[PDB]
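**Student:** Before I ask anything, let me first share the structure, which is written out below as structure tokens.
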Amino acid sequence: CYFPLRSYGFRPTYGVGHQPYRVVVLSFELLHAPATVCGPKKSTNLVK
Amino acid sequence: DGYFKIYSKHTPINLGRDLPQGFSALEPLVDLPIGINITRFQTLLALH
Ligand SMILES: *[C@@H]1O[C@H](CO)[C@@H](O[C@@H]2O[C@H](CO)[C@@H](O)[C@H](O)[C@H]2NC(C)=O)[C@H](O)[C@H]1NC(C)=O
């Protein structure tokens, strides 16, 4: 029995699938109230 | 519709009377997508 399980032996030259790969995740389900992130929406030159 | 809209005007007073005679319309200052529910309000005074 243990509470944790040990943090990994992160040795570089051994680590192949076993080295630390930092990861990030985006979630954006909408279905709520206002607008908050609405893309770059670029602008073309003004013709006259 | 989720938004809270502030309109305002700052008019000079000849020191004549309250809410002087004349006309002046309030411009929209901020137009804020707060998104919540309002049913009551109150004001802050400062004390030194
Ligand atoms: C803002 O809050 C009030 C108060 O909770 C909501 O009024 C309720 O509305 C529901 C749905 O119609 C009623 O069943 C309750 O009886 C209401 N409560 C009271 C005390 O009146 C109101 O719907 C809310 N507004 C928004 C836009 O969510």
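Throughout, chain B uses Swiss-Prot numbering, with the displayed residues spanning 198-245 in order.
Quick check of the header: electron microscopy, 3.0 Å.
Using N, Cα and C of the backbone, Cβ positions are placed for all residues, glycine too.
This is the feature table in Swiss-Prot:
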type	residues	note
MUTAGEN	B:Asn234 to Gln	Increased resistance to neutralizing antibodies
VARIANT	B:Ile210 to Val	In strain: Omicron/BA.2.75
VARIANT	B:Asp215 to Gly	In strain: Beta/B.1.351
VARIANT	B:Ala222 to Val	In strain: 20A.EU1
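How buried are the listed features, and what sits near them?
**Tutor:** Under the DSSP three-state reduction, B:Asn234 (mutagenesis position) is assigned to coil, being neither helix nor strand.
Taking all protein chains in view, 9 other C-beta atoms sit within 10 angstroms of the C-beta of B:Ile210 (variant position).
For B:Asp215 (variant position), no same-chain residue that is 6 or more apart in sequence has a Cβ closer than 8 Å to its Cβ. DSSP assigns B:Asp215 (variant position) to coil in the three-state reduction, outside any helix or strand.
DSSP assigns B:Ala222 (variant position) to coil in the three-state reduction, outside any helix or strand. Counting Cβ atoms from all protein chains shown, B:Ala222 (variant position) has 6 others lying within 10 Å of its own Cβ.
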**Student:** Any idea what the Cα distance is from B:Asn234 (mutagenesis position) over to B:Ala222 (variant position), rounded to a whole Å?
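**Tutor:** For B:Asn234 (mutagenesis position) versus B:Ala222 (variant position), the Cα atoms are 27 Å apart.
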**Student:** B:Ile210, B:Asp215, B:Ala222, B:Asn234: which of these recorded positions put a Cβ within less than 6 Å of any ligand 1 atom?
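**Tutor:** The recorded positions passing the 6 Å Cβ test are B:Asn234.
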